[PDB]
Amino acid sequence: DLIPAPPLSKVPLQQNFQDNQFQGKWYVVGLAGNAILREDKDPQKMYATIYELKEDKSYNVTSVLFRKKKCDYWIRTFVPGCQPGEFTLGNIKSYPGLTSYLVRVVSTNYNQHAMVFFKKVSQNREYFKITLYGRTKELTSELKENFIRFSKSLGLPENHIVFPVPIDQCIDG
C-alpha cells in the first residue's frame, strides 16, 4: 500500500523566495510523508541538512545524519525549477529509475523555520515527504502544530508524522 501523493494545488509556495537567505544549515524538527513511519523500535533522530548556493544559482544540499553509530553525509544538487522556491534533483539519471523529483519550499522566514515539500516518483510509485526545517533544534509548539495540520491536509495520518529526537553528534558540526 501507499498513500496517494497530493495534487500540487494543496502545496503552497513562498511569496518571494530568497535563494541567498534560505542558505545555510537547517535542522529537521518534523518529518512526514508516505514511506515514513513511526518505527518506534528505532525512533527517527534529528538530522541536519545544509544548503549551499552556487554560482549557477543551484543548491549543493548536504544532509548529515547519524546512522550505525557514524556520521553519514548524503549530498544532492537542487536545480532551480519553474518558480522561485521550486527545485528539481540534479543528476537524476545517476539514481536508478528516478522518474521525477520535485522540491517546493512551502513556507519559511529564513531565520527560525522552513517547511519544504518533496515529491519523488520511481517505478510508477509516488512518494512524497514534508520536512519542518529549523535554524535551531527546537521550534515552538505553534509551528509544529501547523506542521501536523498541513501534513494531514495532504492525507497523512498521525503515525506518518514524526518529530525526530534532537541529537548532538554529526549534527552540530
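Residue numbering for chain A follows Swiss-Prot, covering 26-198 in order.
The backbone N, Cα and C atoms fix where each Cβ goes, and this holds for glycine too.
Every protein chain shown contributes to the tally, and the Cβ of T74 (carboxymycobactin binding site) ends up with 18 other Cβ atoms within 10 Å. Taken residue by residue with DSSP, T74 (carboxymycobactin binding site) is part of a strand. The carboxymycobactin binding site annotation in Swiss-Prot covers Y72, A73, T74, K145, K154, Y158.
The annotation enterobactin binding site is assigned in Swiss-Prot to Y126, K154. The Cβ neighbour count for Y126 (enterobactin binding site), using a 10 Å radius over every protein chain in view, is 20.
Close to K145 (mutagenesis position) in the fold, though at least 6 residues off in sequence, lie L123, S125, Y126, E151, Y152, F153, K154, each with a CB less than 8 Å from its CB. Recorded in Swiss-Prot as a mutagenesis result, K145 to A carries the remark: Strongly reduced affinity for catecholate-type ferric siderophores; when associated with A-154.
The Cβ of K154 (mutagenesis position) has 18 other Cβ atoms within 10 Å, all protein chains considered. The mutagenesis experiment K154 to A is recorded by Swiss-Prot, whose note states: Strongly reduced affinity for catecholate-type ferric siderophores; when associated with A-145.
When the Cα positions of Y72, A73, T74, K145, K154, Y158 are compared pair by pair, the longest gap among these carboxymycobactin-binding residues is 20 Å. The Cβ neighbour count for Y158 (carboxymycobactin binding site), using a 10 Å radius over every protein chain in view, is 24.
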